[PDB]
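Peer 1: One structure follows; several queries about it will come next.
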Amino acid sequence: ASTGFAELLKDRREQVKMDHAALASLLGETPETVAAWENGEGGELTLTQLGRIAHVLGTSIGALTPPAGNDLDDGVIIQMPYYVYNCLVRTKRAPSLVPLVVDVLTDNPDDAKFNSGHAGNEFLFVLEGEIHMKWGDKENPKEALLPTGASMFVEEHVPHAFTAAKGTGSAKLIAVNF
Amino acid sequence: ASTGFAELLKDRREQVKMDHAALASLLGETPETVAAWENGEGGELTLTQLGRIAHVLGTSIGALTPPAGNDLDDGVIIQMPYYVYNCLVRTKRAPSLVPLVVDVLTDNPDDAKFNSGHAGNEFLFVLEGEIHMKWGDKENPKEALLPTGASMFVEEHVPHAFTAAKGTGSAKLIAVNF
Amino acid sequence: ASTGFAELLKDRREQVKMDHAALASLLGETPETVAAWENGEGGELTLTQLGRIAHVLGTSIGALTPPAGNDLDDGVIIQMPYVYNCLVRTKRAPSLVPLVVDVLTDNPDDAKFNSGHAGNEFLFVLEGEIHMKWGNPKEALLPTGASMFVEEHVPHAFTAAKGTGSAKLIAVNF
Amino acid sequence: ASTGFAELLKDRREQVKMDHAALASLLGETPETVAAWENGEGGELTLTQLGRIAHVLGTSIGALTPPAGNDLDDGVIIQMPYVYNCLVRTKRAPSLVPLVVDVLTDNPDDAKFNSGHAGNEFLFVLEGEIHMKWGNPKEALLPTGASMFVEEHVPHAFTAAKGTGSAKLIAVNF
Ligand SMILES: C[C@H](O)CP(=O)(O)O
Ligand SMILES: C[C@H](O)CP(=O)(O)O
Ligand SMILES: C[C@H](O)CP(=O)(O)O
Ligand SMILES: C[C@H](O)CP(=O)(O)O
Ligand SMILES: [Fe+2]
Ligand SMILES: [Fe+2]
Ligand SMILES: [Fe+2]
Ligand SMILES: [Fe+2]
C-alpha cells in the first residue's frame, strides 16, 4: 500500500507538473516529508489526509493507491469444498466476482424480502428443489418458478428476492455475482 | 441495424464537422445517398463498404452500429432446463457471459487437450465426480485434482484443459465464462 | 474488414459452442457458407445480414468487427497547417476531435446553443475575447489565454464579446 | 472521504456476506469498531490499515473510497489567464492536464526525451517553429498552427527549430 502509494503519488505529482515544494505548500507539510512519502514512508497517512492529498492533486484516493493485488497461481486460484451462504472461490484479480451456493430454507414466498439491487450482474442456477423468484418493484413484482436445472440472469441494480416454491421444503441454487 | 447505423452515422459525421457532400465525396456516392443512409436506408451496405465508411470517418464499424440489444424482461432473462456442453442462459445485455454445464466423459488425463486461452475470466464448480485440471504451458502445465464442490477461477487468456480424474469414470462441472 | 470479421466470427462461434452447422441452421445458410465467411469471404454481407449473424450469436456487430486500425507513424501523427478548421485526428483515438474555431459573430444576444456533446470538451481562447454561455444560462467573458472545460452533455454557445468583431478558440473534444 | 468510505465499506461487506463480527475477527478488531467505520468514523485509519481492510475484503483501497468529486459549475470550470503554464483541470476528468509550454531551447542537437506518458497527448504549435523528436528518432519540423498526436508510452522531445530562439506549444494530455 505504501510502496504503491509512493509510486502513484510521484506519477501524479509529475503529471500535474508540481515539484515537492509546490505539493507540500498545499498540504501543510515540508517538501522533505512529501519526498519521504514518495520513498515509501506514507504508511501512517490517515484516510482524511489521503482525501486531501487526492483533492489537491485533482484526483481520487483510488488513483493514488495500488490495485487489489494478485493472489493467483499462474492465472488460477482454487478453493476446496432462512438462508445459508456457502462462499465459493474469490480473487483480487476480479473483485466483483462473488460466487455462492445458497441453501434456501424458507418455502413461503410471502417471506421473500427484496434487495435494493446489486452493483454487478448475477447469474443463477437451481441445483436442487424449486425456486420461487421475484424481481423488480417490490410492491408489484415479476415472478417465475424456477425448477432444478433452470438458469437465470439478473441485470445490475434490479432488485430481487426468492424462497423455495410454496410448501416444497427447501431449495439450493448457485449464484454468481460478476 | 439500419436505424442504429442511421443515428450513429449522423452523430459521427456531425462530430467530425462534415456535411453530406463532404462525406459523399470520400465514398464515391452522392450526398443524397448519404442522406438516405441517415434516413435508415443503409440496410444493404456491405461489410466492405462499412469498413470504408468507418475508415473515412476515422473510426470503427463498431462505433457506427448499435449495441447487441435488450432481450430482458424487466432486467432478467430465464431459461428452463468426450465432452457434452449444455448451454445455460445467455443475454445480449452481457454478451461475454457464457454459462455451461459440462459433462466430462473421458477419465484419462492424457486426453486433456489444451485451449489457447479465453477472452474473459472463467469460474468453475464441480457438480459431480472429480476433475483433473491442467492449465498454463501445455508442454509443462500446472495440475490440480478438483473434487465435487471445489470451485476454481481461471484468468483471461490462461490456457487450460481437463478430464475426470484417472479411472473415475465421468465428472460434471458448471463453467461460467464472463 | 473481411479478415477481421472472419477471425472474430470464428472466435465468437467457438465461444458459444457452435460448430459451422449449428450456426448455419439458425441463419438458414449452409455450413459451407459459414466456413467461407471464416475464410475471409464475408466481404459482401449486408448490414442487415450482419445484424442477423450478431443476433444469433447474442452479441453486437461491433463485437464481430475489427478496431479502427492504426494510422500512426511510430506512435505519432502530425498535421501541417463559425468556421471549423479541423486539426489532427487519429483512428487510435476516434473520439479526439480537435478544432480551431473561427467565431465570426459578436452579438451575444444572439448566440445559438449546441445541446451538449457525448464526451468532454477542452477549450482555449486563441484570439480576441469570447462570450460563453452554458447550462437563464451561466455566462462568462473569456479573454485570450483563458481556458475552459465543458462536461459531456452540457449545452453551450459561444460568441465573440459584444462588438469586438471576431475571435478564435481551440476546441478539443475527447 | 470518511463518509464515502463508510458507505462503500458497508456495500462491499454486504457484497461478500460478512456481518460486522465476521469482518472484525479477520482484522483483529471488535465488531463495534467496524460498525463505527460504517458510521463515518473511519477518518483516522492509516494507509496501511486501509490496505488490510481492502485485502480481507478481496478488493482495492480505491474500490472502498469515493470518486474524485465535483468541482464544476453546472458542468463547467474556467480558468482566466521549458516553462509549464498549467491550464484548467477538473476532478471530473483527472487525466486531463492541458498546458501552455514555453520552449526556451533552440538547439535540437540537444533535446532531451520524456520516456513516454501514460495516456495520449494532443499538441498545437502556438508560436514559433518546433523541432519534434520521437520513437535514431523520427523527427519533424512543425510551423505555427501545426498539430500533433502522441500515443501513450511514446517517448518524445521538443526544441524550438535550430536557432529560432524560442517557441510555444499547447499540450493537452488526456
Ligand atoms: C440477501 C439478499 O436479500 C438477497 P442476495 O444478496 O442473495 O441477492
Ligand atoms: C474445449 C476446449 O478445449 C475447452 P473450453 O472451451 O471449455 O474451455
Ligand atoms: C466549440 C464549440 O464547442 C463547438 P460546438 O459545440 O458548438 O460544435
Ligand atoms: C509536451 C511535452 O509532451 C511535455 P513533456 O512530455 O516533455 O512533459
Ligand atoms: Fe442477488
Ligand atoms: Fe475454458
Ligand atoms: Fe462543443
Ligand atoms: Fe509529453
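Residues displayed in chain B correspond, in order, to Swiss-Prot positions 7-87, 102-198.
Heads up, header says this was done by X-ray crystallography, 2.1 Å.
Yeah, the Cβs are placed from backbone N, Cα and C, and that goes for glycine too.
Pulled these from Swiss-Prot:
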- B:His138, B:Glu142, B:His180: Fe cation binding site (BINDING)
- B:15-70: domain 'HTH cro/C1-type' (DOMAIN)
- B:136-196: domain 'Cupin type-2' (DOMAIN)
- B:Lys23 to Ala: Abolishes (S)-2-hydroxypropylphosphonic acid epoxidase activity (MUTAGEN)
- B:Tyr105 to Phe: Abolishes (S)-2-hydroxypropylphosphonic acid epoxidase activity (MUTAGEN)
- B:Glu142 to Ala: Abolishes (S)-2-hydroxypropylphosphonic acid epoxidase activity (MUTAGEN)
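Neighbours and distances for these, please.
Peer 2: When Cβ atoms from all protein chains are considered, those within 10 Å of B:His138 (Fe cation binding site) total 20, not counting its own.
Following the DSSP three-state reduction, the secondary structure of B:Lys23 (mutagenesis position) is coil.
Residues near B:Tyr105 (mutagenesis position) in space but far in sequence (CB under 8 A, at least 6 apart, same chain), listed by position: B:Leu120, B:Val121, B:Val122.
Counting only same-chain residues at least 6 apart in sequence, those with a Cβ under 8 Å from the Cβ of B:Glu142 (mutagenesis position) are B:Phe173, B:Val174, B:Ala195, B:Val196, B:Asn197, B:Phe198. Under the three-state DSSP scheme, B:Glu142 (mutagenesis position) falls in the strand class.
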Peer 1: State the Cα to Cα distance, in Å, between B:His180 (Fe cation binding site) and B:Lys23 (mutagenesis position), rounded to an integer.
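Peer 2: Between the alpha carbons of B:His180 (Fe cation binding site) and B:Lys23 (mutagenesis position) there are 49 Å.
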Peer 1: Select from B:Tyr105, B:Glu142, B:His180 the recorded positions whose C-beta atom falls under 8 Å of at least one C-beta in chain C, and return them in sequence order or as 'none'.
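Peer 2: Cβ contacts with chain C under 8 Å: B:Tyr105.
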Peer 1: State the Cα to Cα distance, in Å, between B:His138 (Fe cation binding site) and B:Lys23 (mutagenesis position), rounded to an integer.
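Peer 2: Cα-Cα distance, B:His138 (Fe cation binding site) to B:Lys23 (mutagenesis position): 40 Å.
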Peer 1: Along a straight line, what is the whole-number distance in angstrom from the CA of B:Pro87 to the CA of B:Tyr102 around the 14 missing residues?
Peer 2: 22
Peer 1: Which site among B:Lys23, B:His180 has the most other CB atoms no more than 10 Å from its CB, taking these as recorded positions?
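Peer 2: Checking each of B:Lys23, B:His180, the winner is B:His180.
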Peer 1: What kind of secondary structure is B:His180 (Fe cation binding site) part of, going by DSSP in three states?
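Peer 2: The residue in question, B:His180 (Fe cation binding site), is strand (DSSP, three-state).
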